[PDB]
Amino acid sequence: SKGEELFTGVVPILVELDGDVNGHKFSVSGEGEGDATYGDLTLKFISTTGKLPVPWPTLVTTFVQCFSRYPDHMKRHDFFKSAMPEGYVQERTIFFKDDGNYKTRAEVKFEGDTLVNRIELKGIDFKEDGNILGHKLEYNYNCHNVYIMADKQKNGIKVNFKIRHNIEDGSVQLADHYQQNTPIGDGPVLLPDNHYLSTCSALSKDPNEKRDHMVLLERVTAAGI
């Protein structure tokens, strides 16, 4: 399964994001590795242009579902890997309730032996003293099930889900996600039936790192079939 073979072992991952939110331009690089046999990955991100104008947690979803563990009985529903090595384009719109929104476009594919997620994010309509720009979110993250549905139209998948971010002293700030993924190559892909990705994420910090950074650790497993 060409694509599948690509993920038998541990694969290094590189993430490159260029962003602009309300005119606050910034860049982030991440490096790590993942092992789809188990569905685990670890990534370390560094804000390379200065202190991030948005809270780290808000960028988690943006920063590689091909690393999900798809159980054997579900192998025929693994679109993400089926598109590799040429890759896929992942696009999203994330609306922070009562706040601005992020629009992202990324490309995920192999470069050499590394799996790279190269992103362009543009956010607007945000509120300066808002939870976002004001950095009032706690530095934590939750676990969720994200439902995946095919999209014959785009020849890929559609997905929608909400992320709940905890507010320092408030409730939570909702971040409503709309996602589309389409193959990059012209070859055939796997269009799966409806299912979901069970996703565990947690955030950490690195004792030796002086720059603004985030350590993201996760375990993701496909299910629902």
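So for chain A, numbering is Swiss-Prot's, and the shown residues are 2-64, 68-229, in order.
Positions of Cβ are set from backbone N, Cα and C atoms, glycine also.
When Cβ atoms from all protein chains are considered, those within 10 Å of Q69 (mutagenesis position) total 25, not counting its own. The annotation that Swiss-Prot gives for the mutagenesis experiment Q69 to L reads: In RSGFP4; increases fluorescence and shifts the major exitation peak to 489-490 nm; when associated with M-64 and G-65.
Annotation of the mutagenesis experiment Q69 to H in Swiss-Prot: In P4; leads to no detectable fluorescence. In mut2.2; shifts fluorescence lifetime from 3.03 to 1.94 ns; when associated with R-30 and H-145. In mut3.3; shifts fluorescence lifetime from 3.03 to 1.88 ns; when associated with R-30; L-46 and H-145.
Among the mutagenesis experiments that Swiss-Prot reports, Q69 to M is described with the note: In Citrinine; leads to excitation and emission peaks of 516 and 529 nm, respectively; when associated with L-68; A-72 and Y-203.
Neighbour list (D103 (mutagenesis position), Cβ cut-off 8 Å, at least 6 residues apart, same chain): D129, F130, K131, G134, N135, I136, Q177. According to Swiss-Prot, the mutagenesis experiment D103 to E carries this note: In mut1.27; shifts fluorescence lifetime from 3.03 to 2.85 ns; when associated with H-145.
The Cβ of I128 (mutagenesis position) lies under 8 Å from the Cβ of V22, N23, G104, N105, each of which sits 6+ residues away along the same chain. What Swiss-Prot says about the mutagenesis result for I128 to V is this: In EBFP2.0; shifts the excitation and emission spectra to shorter wavelengths and increases quantum yields compared to BFP; when associated with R-30; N-39; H-66; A-72; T-105; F-145; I-150; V-155; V-171; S-198; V-206 and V-224.
According to Swiss-Prot, the experimentally introduced change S202 to F is described as follows: In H9; increases fluorescence at 395 nm excitation; when associated with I-203. Sequence-distant contacts of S202 (mutagenesis position), defined as residues of its own chain at least six apart whose C-beta falls under 8 angstroms from its C-beta, comprise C147, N149, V224, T225, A226, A227.
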